[PDB]
Amino acid sequence: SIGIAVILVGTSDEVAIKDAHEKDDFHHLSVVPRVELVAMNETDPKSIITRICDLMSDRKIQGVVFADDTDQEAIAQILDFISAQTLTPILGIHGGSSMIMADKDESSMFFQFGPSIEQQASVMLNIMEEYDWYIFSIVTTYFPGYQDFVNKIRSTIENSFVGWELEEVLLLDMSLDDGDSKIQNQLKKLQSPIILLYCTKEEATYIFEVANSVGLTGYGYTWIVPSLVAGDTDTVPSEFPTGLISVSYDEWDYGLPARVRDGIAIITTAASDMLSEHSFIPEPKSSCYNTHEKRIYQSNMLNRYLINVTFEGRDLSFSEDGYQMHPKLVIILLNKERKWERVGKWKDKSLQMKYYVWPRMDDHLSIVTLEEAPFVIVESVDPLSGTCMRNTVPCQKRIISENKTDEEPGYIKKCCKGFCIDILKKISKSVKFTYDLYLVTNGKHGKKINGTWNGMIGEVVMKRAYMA
Amino acid sequence: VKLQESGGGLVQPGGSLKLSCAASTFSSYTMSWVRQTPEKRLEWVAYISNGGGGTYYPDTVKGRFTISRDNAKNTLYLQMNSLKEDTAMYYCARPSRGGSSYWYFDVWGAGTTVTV
Amino acid sequence: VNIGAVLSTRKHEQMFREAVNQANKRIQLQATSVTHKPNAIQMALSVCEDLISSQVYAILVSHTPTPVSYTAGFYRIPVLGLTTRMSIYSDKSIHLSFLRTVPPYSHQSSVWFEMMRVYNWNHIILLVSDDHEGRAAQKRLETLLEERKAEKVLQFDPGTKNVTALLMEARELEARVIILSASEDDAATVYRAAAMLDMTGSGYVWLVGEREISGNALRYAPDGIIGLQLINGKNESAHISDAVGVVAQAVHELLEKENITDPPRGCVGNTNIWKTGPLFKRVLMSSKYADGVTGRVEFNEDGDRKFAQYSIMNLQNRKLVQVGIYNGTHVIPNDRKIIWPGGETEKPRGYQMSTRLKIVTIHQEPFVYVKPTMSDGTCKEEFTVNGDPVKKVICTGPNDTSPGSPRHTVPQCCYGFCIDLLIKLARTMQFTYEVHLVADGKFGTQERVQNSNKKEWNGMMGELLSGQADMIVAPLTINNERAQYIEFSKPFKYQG
Amino acid sequence: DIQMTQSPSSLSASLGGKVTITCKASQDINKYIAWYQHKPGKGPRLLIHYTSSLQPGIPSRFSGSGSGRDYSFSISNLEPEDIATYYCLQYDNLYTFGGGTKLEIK
Amino acid sequence: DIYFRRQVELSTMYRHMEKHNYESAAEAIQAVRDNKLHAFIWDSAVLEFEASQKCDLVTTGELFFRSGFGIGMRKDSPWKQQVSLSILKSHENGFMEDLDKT
């Protein structure tokens, strides 16, 4: 006998959603919860309020779940209104993002389900920190979450980033603007390649009209924006270029019925009896018109308990601004036919990328070397970052293994120093170069046996696009 | 899905008779069953959740009763000890809408007797 | 067109509709019914009992105004001025746009900053409670400081229970100017603890914000308090009249433009973002007015009036007499005879030149030694190789006597190179001085702490920055990073 | 746990009369009600939900009203296939039951 | 640590420095004589005194970062013109030569 709201989505399978949650055995905790389904598909504020507090007036309701299709603003802030008006816990939402910003003061609320915008920026650095490729651009249009975003990527890009170049670029606001005028002055600086900003889908279609007008669409560039602008769903216009990779947390998240079970478990596990030090009996609210001063003592004890609760290998927790504390993460998705194909999974801090090189990127060379005396020194990697600072060279060494699987060009990129590497870093700037540096495997460098050559000359005679 | 009881008896006065009720999806479905008085009262006997936890009784038969269930064979297990003054009929009842919570069944069993 | 309303004063609703017939000279208008209740939730229900006829209108009314800035900011419904003094309601992150008429509580920033140039330069310790109401004013006054010097600021969010410690620390600091911007119960709390500390008396107390006059505060203040008050800020009839005036000027100006399409008349079936919302924001943000009944009102980026006229008051302990007026540039009064209890001479600046200084040192031989004392407090008198008296001073040693976890401070005894040079400088320059050792012993450096964007200074130099001392006499090198804001001297020696 | 007590002891009525039996629990139930009927030796048949919501296959012969902890349930127009005994269920804590009554025909 | 962290060409040396640092001067001075630490980097105005009393260690010559220890004051205190004079006066009439001779 606890009151749990449902999900009102105008499409889905409420049977799988019912069945998923009803196998979580919440005994050994205090009373057992319950569910009551209803549905709506309209997205105005008034229908939302007169349904939420109608259900509040009928049932002794503890908490509220909600998700409709893919509208973020048409839910957000309205929820912060009803939560602070009712002093009752409310789950995080699907069908809009539960993200972009829980900016109001959660001293009477708190609802959320999602990674923070900075945990997304940290994993966005570690992803581009898998191969090369330091932070290029700055967020140009006005996110409301801009000054924290840039002051966190600035405050981490200096005290712990492995030799990064400058950011000659700033923030404008082309909403009040007449058109393509000040966006023309920012398309010059904007060097190569870049990082895209946080904007809207319609205004991305706008800024891509300006970028197509100047010539930034092809041109050898890539673009990272973490999903919230254009990748909200499986729908994209054809005016998006094939460089427009983007990371989210979700293709198997909230909408899943096991996620629904997880959401049921977070509110329900935080029992009043589980609060053994403060065995208080919750007196739920009557209706959405009064009884707001009765929860002054109850909700503060509840605010401390939602953070790290233990579950059945699914320890979900929230920050003060409502995020995880180990959020569910996905990798960047890319394709070229209207374009999101899945490439990855991230949990704690791992990446386990599907390829060790980015496809779609002649002056690209492979170069094969050998570890030896004062010429090419091979040392191990940093145990916190993987890359190399002074060396700044992959040296993707292959492993010889059992004769049932191929070699390992995903073995960890051992540092390579010496005198020839310092020569190579000058010879690259002398004309125009691009490395693909890797080691020999048979270990028979500079040998001619009966018929053939081995080692570095062995990979010379096999015409493998080489230097030595 | 249908429920059929078995294991009926009170052949020892004050003994222990493990009765059962098999089902033919019952794994996500909790269980609680019923004895009947000579005044026919559908008094409760025991309580399990669907997941084996939540082992409880009402105040009539507390202190003597050993409780289990098996969702593989879709069966319950509880030995009747303090029905020794009754000529009761027992049936099994599977509450609707599943879960470790409880709702209103139409999914009841068949009905068998327990006699001293 | 009609005109929505939120109840506040009934006869003001009568005169606005009477004023609409006046505004009919510019494109015809009417007004609708008005409602306000004690239930915020309900009033959020009854927004589209008024928004059904909101296909081409704007309305925002004063008295918290919380459920209406969010509702009529959904469909991009243009929101106008009112009577608010909070700061969450001027932010391009909470709501879209809702012009303003009265300047906020923090927005009286520059009347103080301009007062310094009116009399004499001052140094300001600024007391501010821990809320946005004050962090905004701090940021604004630091943006004013970053033009063309302030001691420190404090934190007192929940300050209403024996908060004399904070005021006890400001007594030690060298500052006679107090800036206090808090609530009236916090004003009745600081006035208690300063009277017990005699800072109401021989000290000075400067009295910021409009939340210091009204409330128990005027029961609890001495003669000579200076407060501020805006011109006609409680004449709400003058507000509703200038409201109907600035909308009558805005309607004729907006109706003459193109792409004048209107939002729908349904209130429970809309889902789109109506594109004439930004055109309404554009025509309102550029609406400079000639004159009304409230003085000339123009508009800033926050939709405030920016040209508010502020009335300068003073308490002669029998009435708050107003002495002068404000107009962007302050008008210089002439009946302004500012008192202090005090008498009349203690009105200008007045800085207390301290003669007792606090010195921080570190253990570094052969420059500065550290020795435990004898059993009677006074340490061992010794002699040199020549039999000369080794001049020592009693350094206050650390609490962390032994690098572990114990925190016990003891009188130790110190001597050496820097000690002798400090002796000569103190005899030369008339210094009363105390010497206490450093907290940890890491010579001062810079790093990013508290996992954010704050870089504080560890160790000794942080104790110089935080006001724990006033001179550093130690082997402290000269670097580019320390000399960013710390002035040095000719450096004793030359080494590498 | 919470325990219930129904009352009183009888459904003495003729063909098509009116009787009403009350759910009385030790604690507030918020209209947590059910109603079942069975022959001696046959097995229960559901009647009533939350808002006295009847069942498809169950006629409109059964109605009721009440709230909080006290509920009344009325039976009329009874055909003598309902030689039964009527029982009320509460589930605030895990399950709750009382005495209940049996039906006789005079 | 500021001088080493500032330079880019010495960065690998700084990366070798992070795993063995100490917290005070006397810890490393005692640790050099216990052969746990083959070398140490500090000021000359401490090591030339230490090489005259604890008579087992030696310096090795050249200098890198030539500066001098100065009096640290708060910014724009009014003593900034007095103490910059009297120090020079103490460098003129032979006071500091008596001080370091003592």
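By Swiss-Prot numbering, chain A shows 34-394, 403-509, in order.
How was it done? The header gives electron microscopy, 4.2 Å.
Using N, Cα and C of the backbone, Cβ positions are placed for all residues, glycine too.
For reference, Swiss-Prot has these:
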MUTAGEN   A:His60 to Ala  Normal zinc binding
MUTAGEN   A:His127 to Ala  Reduced zinc binding
BINDING   A:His127, A:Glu284  Zn(2+) binding site
MUTAGEN   A:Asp283 to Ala  Slightly reduced zinc binding
MUTAGEN   A:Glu284 to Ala  Reduced zinc binding
MUTAGEN   A:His311 to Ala  Normal zinc binding
MUTAGEN   A:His359 to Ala  Normal zinc binding
Assigned element (helix, strand, coil) containing A:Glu284 (mutagenesis position), judged by DSSP: coil
Close in space, distant in sequence - A:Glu284 (mutagenesis position), Cβ under 8 Å, 6 or more apart: A:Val363, A:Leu366, A:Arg375
Distance from A:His60 (mutagenesis position) back to A:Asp283 (mutagenesis position), taken between C-alpha atoms, in Å: 31
Mutagenesis positions (A:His60, A:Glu284, A:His311, A:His359) in Cβ proximity to chain B, threshold under 8 Å: A:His60
CB within-chain contacts under 8 A for A:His359 (mutagenesis position), separation at least 6: A:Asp348, A:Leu349, A:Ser350, A:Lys380, A:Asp381
Conformational class of A:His359 (mutagenesis position) under the three-state DSSP mapping: coil
Between A:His311 (mutagenesis position) and A:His60 (mutagenesis position): CA-CA distance (Å): 20
Among A:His60, A:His311 [mutagenesis positions], residue with fewest other Cβ within 10 Å: A:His311
Where A:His60 (mutagenesis position) falls in three-state DSSP terms: coil
CB contacts for A:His127 (mutagenesis position) [other CB atoms within 10 A, all chains]: 25
A:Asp283 (mutagenesis position): tally of other CB atoms within 10 A of its CB: 18
A:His127 (mutagenesis position) and A:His311 (mutagenesis position), distance between Cα atoms, whole Å: 33
